[PDB]
Amino acid sequence: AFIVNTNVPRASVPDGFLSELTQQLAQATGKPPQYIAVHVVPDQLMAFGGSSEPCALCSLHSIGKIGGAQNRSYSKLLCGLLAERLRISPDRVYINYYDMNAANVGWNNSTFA
Amino acid sequence: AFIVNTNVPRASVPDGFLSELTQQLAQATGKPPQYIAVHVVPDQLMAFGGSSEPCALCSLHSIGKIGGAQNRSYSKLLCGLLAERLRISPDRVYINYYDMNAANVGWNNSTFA
Amino acid sequence: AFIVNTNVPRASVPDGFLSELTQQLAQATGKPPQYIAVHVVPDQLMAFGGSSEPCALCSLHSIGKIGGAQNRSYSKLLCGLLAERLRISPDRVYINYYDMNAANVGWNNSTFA
């Protein structure tokens, strides 16, 4: 799943943003879009560097598809999207990447193990 | 702690839901309910598989009590509650499990180490 | 980043709270305040020990500066702030500490690796 928490207001999140994230992450990770879950949380009380200018804190959790070169590529993609769509400067974005073990991901009454 | 983020609206979360999560997680983990913390976040902007049908993204963090068989059992329990109480299909739920080191959990001005 | 989720209402969060967090975390971790990100989420549906008295579930993610003694010191600091500013008892606070690999933190179109 990909989560974005931001102080940008809800009205500034364009219609279609969750779909675009879904599509671009499917493409970037090489996973079918049926597996991709996205969550956007606007209107947050947040600061970055002490400033309340637009910012984002995000997380990308994946079973595999995480690593040094991949995460550089995801960061370019996702900063690009946040800059274009939400008008958040890339230097005011953090994204934490998490390589999840299949045994530690529940789904459909079981886990992926 | 157990956290559930969902697009299901607040009005659809039944009375008693946090209490029932607390009780059933105490029972499933074998921990006294005094230790259990629960957090439910409805009304979220979320998609799963590109669809906005009811879904959930959840986390369970625990100092121990995490593992292959345990996490399957937690998933059956928790998907069952989400399906019964919130009408979320089990195949539209992800739960990330985290086995926390006691030195990495703060509480009461210190950590559990 | 430091994130606090609480059932305390927004009106009970004092002016200056994000800034005081930012200043005190910079001091505690050594890190320049320009890189510190903070996020406060009030008005949450949460329970701790089955009770809805004020409580908080927090996360602190850092590239390094995490460890047994450091996390104890962060907990004293952060519990003290939550007690003084939000009137939350320290024994109703959990803080999860995460030592992030630089390759798993995206910022400014790249990662910190």
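To match Swiss-Prot, the residue numbers of chain A are left as they are there, and the shown ones run 3-115.
According to its header, this structure was worked out by X-ray crystallography, 1.9 Å.
Even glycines carry a Cβ here, placed using N, Cα and C.
Taken straight from Swiss-Prot:
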{"type": "BINDING", "residues": "A:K33, A:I65, A:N98", "note": "substrate binding site"}
{"type": "MUTAGEN", "residues": "A:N111 to C", "note": "Causes formation of interchain disulfide bonds with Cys-81 from another subunit"}
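Everything Swiss-Prot records as a feature, shown here on the structure.
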residue : record                 : Cβ contacts under 8 Å, 6 or more apart
A:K33   : substrate binding site : A:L27, A:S64, A:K67
A:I65   : substrate binding site : A:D101, A:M102, A:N103, A:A104, A:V107, A:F114
A:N98   : substrate binding site : A:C60, A:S61, A:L62
A:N111  : mutagenesis position   : none
| field | Secondary-structure category, per DSSP, in which A:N98 (substrate binding site) falls | value | strand
| said: By the criterion CB under 8 A from chain C, which of the recorded positions A:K33, A:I65, A:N111 would you report? | reply: none
| Near-B candidates in A:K33, A:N98, A:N111, the recorded positions, by Cβ under 8 Å | A:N111
| note | Mapped onto three states, the DSSP assignment of A:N111 (mutagenesis position) reads coil
